[PDB]
Amino acid sequence: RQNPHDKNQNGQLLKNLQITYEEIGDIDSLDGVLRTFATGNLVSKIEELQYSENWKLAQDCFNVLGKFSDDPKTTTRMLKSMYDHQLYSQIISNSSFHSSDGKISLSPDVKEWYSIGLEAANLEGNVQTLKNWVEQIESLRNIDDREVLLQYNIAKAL
Amino acid sequence: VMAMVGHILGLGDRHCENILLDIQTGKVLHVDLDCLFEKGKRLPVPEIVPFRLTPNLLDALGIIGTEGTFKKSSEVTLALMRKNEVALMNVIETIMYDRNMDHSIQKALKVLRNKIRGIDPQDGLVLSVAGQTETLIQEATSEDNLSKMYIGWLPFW
Amino acid sequence: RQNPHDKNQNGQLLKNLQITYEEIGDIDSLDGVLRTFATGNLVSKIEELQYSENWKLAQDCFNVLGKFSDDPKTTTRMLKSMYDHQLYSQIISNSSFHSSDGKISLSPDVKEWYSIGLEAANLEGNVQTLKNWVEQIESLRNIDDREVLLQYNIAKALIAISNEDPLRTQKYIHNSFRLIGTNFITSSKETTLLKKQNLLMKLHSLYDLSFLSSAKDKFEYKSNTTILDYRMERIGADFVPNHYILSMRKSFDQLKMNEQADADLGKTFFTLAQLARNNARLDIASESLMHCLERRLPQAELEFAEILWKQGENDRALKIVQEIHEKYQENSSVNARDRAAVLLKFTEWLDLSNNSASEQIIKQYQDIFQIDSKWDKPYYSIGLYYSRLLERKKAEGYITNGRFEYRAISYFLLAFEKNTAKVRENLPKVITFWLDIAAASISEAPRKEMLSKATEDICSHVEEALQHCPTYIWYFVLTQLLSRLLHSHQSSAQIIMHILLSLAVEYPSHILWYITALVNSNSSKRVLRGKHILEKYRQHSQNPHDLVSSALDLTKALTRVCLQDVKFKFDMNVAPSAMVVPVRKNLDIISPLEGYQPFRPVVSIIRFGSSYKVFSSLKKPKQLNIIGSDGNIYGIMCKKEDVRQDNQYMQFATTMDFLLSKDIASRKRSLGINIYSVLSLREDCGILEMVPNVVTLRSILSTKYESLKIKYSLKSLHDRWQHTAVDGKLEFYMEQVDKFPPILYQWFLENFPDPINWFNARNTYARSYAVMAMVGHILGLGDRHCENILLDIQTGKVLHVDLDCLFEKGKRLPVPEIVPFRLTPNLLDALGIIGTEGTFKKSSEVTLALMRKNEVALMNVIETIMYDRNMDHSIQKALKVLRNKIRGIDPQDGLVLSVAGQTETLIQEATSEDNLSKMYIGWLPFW
Ligand SMILES: Nc1ncnc2c1ncn2[C@@H]1O[C@H](COP(=O)(O)OP(=O)(O)NP(=O)(O)O)[C@@H](O)[C@H]1O
Ligand SMILES: [Mg+2]
Ligand SMILES: [Mg+2]
Ligand SMILES: [Mg+2]
Ligand SMILES: [Mg+2]
């Protein structure tokens, strides 16, 4: 409000504004923020689907946006949209982890992937895909991540 | 919710001494409610708003204004009133035996039934919940309407 | 049937019986076989889902049945259920193949897996998962499988076509042609085209790879793509081959990394998307359209709006389509259609969304008309809008004004002059609005003077439209023009005479039959107008012949050969004539598409037949013959009954079957009804057409009961029934049905010993009987005794021919006809093993749903009964009962019942033996 909002400062203000609603528990303002003064990209019109009962229409749109291999965050958007809708068996069967059998090396943003992939593997009880998973985790060097190690310890407990 | 629970009952008379807010949690209550059944249109410079939606209240709803929790909760309210037309009309049948024998009470109950089911009061046929919501909002915040009504219900505040 | 089926031999008989339906092309008996006498296992109730629009509910049930690892066939059931529903990317990503990276050894049943896994890998163009796949194939020893090697060779052709090697992929596609030309291909002139189509789609996907590989530059590659898009027009409109061929062009264009190939590839993804959203399969339309956003087409913003509209959510689709509409307040973005069609779609599913008042839609309807006015689909849309809003106000307490019909007619008549392809289903809605407010302006004209001003100039709209619209389009409402002439208006009476003058100048010879029956009545008013319509005809310029006087010479002869009851060989040289034959292959209109001639070519009368025939009924009408211009014996039936009732039945039939040929719930199942051009001549007489190759099922049952030497009677048969009391009817009926075994299931054998013709003939029988089975009941047909269920030997259609009583008149006689329709134990097992729970029930439900969806048009067609027979009150009660039967109200305890509910009600009161005992032995039920 203190900004004159009629100008074009509403590009850098919004990409973290939706962050401050999508985990606050409120949805009906987030869906109201997305459909007002933010109608440039069509991907913004796609992400309104995943909160309004047609979420699986946005899932398989994200799955083929997720097979473009251009950005790492458009992959973790797919993974978080799976995890928010309890598609755990579809998370552990994702090809973004399984290169052939194992996974990639030390993790700048990949740990946010592993945090999901551990957790769904805890929720799908299957000792082989849970056992080779922490076989791949323990090849790492220095797991800095606060979130990975919880689901890791639950996995080795299982 | 009460923004068109009152309008369906034809509340009116919504001047600023009757929109009471509680300091504890921020609920909204309406207290005067002497006129119902759109009686506020039957007086000089008549109240032709559906409900007091007024530019202090719009940005009070947030940045996005009326296109937010207000609109979605309005749609949920109108859908729940359409789903329960028979019970709500059955509750309000007792107006016809509190005040017994009027014919204006019959016209009021028929207009009430059409407002519950979602018929637009001009060119009367059934409109959707999102359609009825957009109609009532875009005729409540319409400045050509908000210029007209009496300064007892002072709109510019 | 020859087995006593009541015992427990129906365990080993069924597990291959479903195999003999699930690839025969038929579904509605397979779904009928599964839900009858097979209700033990729940997995059998699960497999009914994968054919009834909830297939993805059965998919993920099969996926977790498919992770039990107990049987190999419950895995290939999952794989075939994926492949039948085009989930190719889900097939190649299956864990049943990928143990870790590779696959298992030599294949007893695993080859049936690989046959799928190759094939989906051909349809998902991805060189790595296609290359390691045939790396795993070529580790094998001796691939015996006839099916694996085709998709293998297509796979290695695709791998070579990614490596930019033209002669190598030509070599492997020629290997694929060798394998199909020897092994997969079978004999023609025995099988259908339905089973050959599964191989023709693979051949059409093999040719275009050789046609796109043989190109060294983009200059001929663009021409190759236009040739293939030309080859995408002979393909038809079924989803499976369309998706298969476009999937193979997709798989070509993303293995060959040319930039022109990528520009082709975006086009193929957009065509897959708009293909799949028209076939109610938007599960893959979205994940094909999202490829067009990485290419960033400026057309995907509307395609995602159509996907959102087909999904179900309306408001977000409206928001994105108005977002791209106010994006069209920017630069050029061609003004003719790409702006007007976007705004038209916005208005059309703003109407459908029910999210606006009327004037908000009209204020941009006129904006559509401002931005483009040489294109009549917006005028069609606004005509449908007013001719929908008139009912949506008329459903409440709204009374007759004129403006909502004034604007409706003013946009319909302006619409018809441009593309004339929506005339059959809208012009009857026009000229019933032309003659409702006109009669209301006579009934109580002294405010409602507005409709008096409205009827002042909709007549002016008809006059100003007739001078520059085509002529033939009035013929569709011709009998409705033949009725309502006695309208008592005196300003539209001149125009309805002018509309027969104008229709008699151009194309006379068809309508001259109607215009000579027009100057014929007992009430001397139709004939008085018949001189006026024929005084001015010869006053017009083109009078090629004395065909009016010879037309009356045919007419008075044909109406005097119905009085001469004998219980003669008159005038003969009237034929030949330029007058054309009364057969229904003269008098229809060819389907208006976008210079054509509106008729089949003239097959005129040449030699009137001499040896007539009279039939053996109580009231005896008589059959003549015609030799036409080709020399075909065209049968002609002259009855001494008012067939003006029978024409409106037939116009109901011809507005019913052309709706049946448009619904995808019916065109997938190929519904239809028989039809024949019936014409009146005068009251209590008429002519009607003879469908050839037909037989009564009295004649079918007479020659099969006597072939089994079953001794029965016809006069001693019904007096015993007459002497029975109210209690003995049931025992008499049960004794008579134990007398005659049902035998109609082998008359179809004796006509069609070729079993494929037998199977198609029985399906055509069940479906064609199923539609008219309650098209007659809704019209209240009755009188359906065995001399009136006519079957054709050629293909097995069912026609109903007597139809003298309609509007449930058959209940108004002693021992009344209280069946809905003749469903009778010869006919039940004639429908198949499962009886009425099969194609009969499903096609019945489709028929009733299509009649409920089109209540207004069908009632509008049958409104002309009220002006054929003018002033009855029983006609009003008949029309109200007809409306309630159309909408689906049960005639006892009247309230609205579902389509499956109304179907089960009519069937379980038609086959009810307590009802079938009651009715008279003229309609003898035990046969
Ligand atoms: N369009 C047609 N195609 C073939 N046969 C037909 C056709 N119309 C009538 N028929 C024949 O005409 C016979 C009966 O004609 P119909 O119109 O019923 O006169 P009818 O005297 O009323 N017979 P009915 O009412 O049963 O006593 C049928 O059994 C058919 O053989
Ligand atoms: Mg007060
Ligand atoms: Mg007060
Ligand atoms: Mg008959
Ligand atoms: Mg008869």
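The residues of chain B that appear here are 2212-2368 by Swiss-Prot count, in order.
Cβ atoms here come from the backbone N, Cα and C positions, even for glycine.
Less than 8 angstroms from the CB of B:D2224 (mutagenesis position) sit B:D2243, B:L2244, B:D2245, B:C2246, B:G2251, B:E2258, B:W2364, each of them six or more residues away in the same chain. Swiss-Prot documents B:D2224 to A as a published mutagenesis change and attaches the note Impairs kinase activity; when associated with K-2229.
Neighbour list (B:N2229 (mutagenesis position), Cβ cut-off 8 Å, at least 6 residues apart, same chain): B:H2241, B:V2242, B:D2243. Under its mutagenesis entries, Swiss-Prot includes B:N2229 to K with the note: Impairs kinase activity; when associated with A-2224.
What Swiss-Prot notes for the published mutagenesis of B:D2243 to E is this: Impairs kinase activity.
Residues or ranges marked as domain 'FATC' by Swiss-Prot: B:2336-2368. Sequence-remote contacts of a segment are chain residues at least 6 beyond its ends whose Cβ falls under 8 Å from one of its Cβ atoms, and for the domain 'FATC' (B:2336-2368) they are 2215, 2218, 2224-2227, 2256-2267, 2269, 2277, 2282, 2285-2286, 2289-2290, 2293, 2328-2330.
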Please work out the number of neighbouring Cβ atoms within 10 Å of the Cβ of B:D2243 (mutagenesis position), leaving out its own Cβ.
14
For the domain 'FATC' (B:2336-2368), give the DSSP counts of helix residues, strand residues and coil residues.
19 helix, 1 strand, 13 coil
